[PDB]
Amino acid sequence: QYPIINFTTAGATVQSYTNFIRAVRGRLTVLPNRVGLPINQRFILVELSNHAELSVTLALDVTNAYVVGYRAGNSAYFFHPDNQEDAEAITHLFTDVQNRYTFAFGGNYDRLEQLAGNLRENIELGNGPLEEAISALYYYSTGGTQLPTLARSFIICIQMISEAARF
Amino acid sequence: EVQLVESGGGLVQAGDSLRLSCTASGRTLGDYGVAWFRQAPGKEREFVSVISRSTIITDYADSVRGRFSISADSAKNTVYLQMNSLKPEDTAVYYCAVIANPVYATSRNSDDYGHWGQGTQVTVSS
């Protein structure tokens, strides 16, 4: 029911990345954000894959392109939403997942930087970091990834996808 | 120091309503995320419902959605579970617990919870 866009870091080029961000940007809403909108057109799904054969699905808000949460295998993780409407809305994402978590924090930079123990500007971006970020997000579902590395991997995703589509 | 006690359980008929109470002593319950779990005869401990400390996130198991309703009352230091349209499949011992893993506001995994109560028994007959 939600639009899915694919991207892989395996054999990734400047073109494939640019086309990917173009595809994401082409789904962002431009009409004045109404309230009580159809739930089916509130979110876009970004299915990320890497060399390591791992795969995760990010959930992006159509209004601002920001990550509201993600799916890794049979588990789903959401940032704490800001309001009741957003809270109710995210209960319609990844609804058949058995393991379901809402973090005790929102997905904003100040918080993610505090968690990663570093600032945005110092966090190396690129295809190589996004490779590692995708694994880190995946292996979080199996207890492998620690919270600072997770928080760091979110920043890489948000900057390379959300920020990249936003301008 | 927190101590959780479940009450409200008993014998009912199918289609009936029932309201459970997770009462706390030792600390304020409004300072926790509170979940209900249950264990039916011959079955594993099952996630049922959770309410976040912030009170805006709730979550339910698929088998209880539309039927069960979680809510909190700090006036009494209690978290409720309204159970409607009860069926024999709901027969179980109902436990409540506090979310003990500070990374999550809500979880369906029992490992993320601590300070489990004794449990209150709910039996739905047909």
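Chain A residue numbers are taken from Swiss-Prot; in order, the displayed residues are 40-68, 79-216.
Including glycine, each Cβ sits where the backbone N, Cα and C put it.
As annotated by Swiss-Prot, active site applies to A:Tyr115 (among others), with the evidence given as similarity to another entry. A:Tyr115 (active site) falls outside any helix or strand according to DSSP and counts as coil.
Spatially close to A:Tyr158 (active site) yet at least six residues away along the chain are A:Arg169, A:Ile204, A:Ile207, judged by Cβ distances under 8 angstroms. The annotation active site is assigned in Swiss-Prot to A:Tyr158 (among others) on the grounds of similarity to another entry.
Around A:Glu212 (active site), taking its Cβ as the centre, 15 other Cβ atoms fall within 10 Å, counting all chains. Swiss-Prot lists A:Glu212 (among others) with the feature active site, giving similarity to another entry as the kind of evidence.
In this view, A:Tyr115 (active site) is surrounded by 17 other Cβ atoms within 10 Å of its Cβ, with every protein chain counted. Under the heading AMP binding site, Swiss-Prot lists A:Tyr115, A:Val116, A:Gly156, A:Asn157, A:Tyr158.
In the three-state DSSP reading, A:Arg83 (mutagenesis position) counts as coil. In Swiss-Prot, the entry for mutagenesis A:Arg83 to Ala states: No effect on the toxic activity but suppresses the vascular leak syndrome. The structure shown retains the original residue.
Here the residue is the original one, while Swiss-Prot reports the published mutagenesis A:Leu109 to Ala or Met with the comment No effect on the toxic activity or the vascular leak syndrome. In the three-state DSSP reading, A:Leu109 (mutagenesis position) counts as strand.
Contacts of A:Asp110 (mutagenesis position) defined by a Cβ separation under 8 A and a same-chain sequence distance of 6+ are given as A:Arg91, A:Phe92, A:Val117, in order along the sequence. One entry in Swiss-Prot concerns the mutagenesis experiment A:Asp110 to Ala, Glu or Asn. Its note says: Suppresses the toxic activity.
Here Swiss-Prot notes a mutagenesis experiment, A:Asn132 to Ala, with the remark: No effect on the toxic activity but Suppresses the vascular leak syndrome. Counting Cβ atoms from all protein chains shown, A:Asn132 (mutagenesis position) has 9 others lying within 10 Å of its own Cβ.
Those residues of the chain, other than A:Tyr115, A:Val116, A:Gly156, A:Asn157, A:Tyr158, with a C-beta within 8 angstroms of the mean position of the AMP site C-beta atoms are A:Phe128, A:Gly155, A:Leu161, A:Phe203, A:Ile207, A:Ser211.
In sequence order, A:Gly156, A:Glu212 are the recorded positions from A:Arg83, A:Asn132, A:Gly156, A:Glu212 with a C-alpha within 10 Å of the C-alpha of A:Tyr115 (active site). The full span of the recorded AMP binding residues, A:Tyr115, A:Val116, A:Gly156, A:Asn157, A:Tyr158, taken as their largest Cα to Cα distance, is 12 Å. DSSP classifies A:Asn157 (AMP binding site) as coil under the three-state reduction.
Within 10 Å of the Cα of A:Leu109 (mutagenesis position), the following recorded positions from the list A:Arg83, A:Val116, A:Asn132, A:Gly156, A:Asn157, A:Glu212 place their own Cα: A:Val116.
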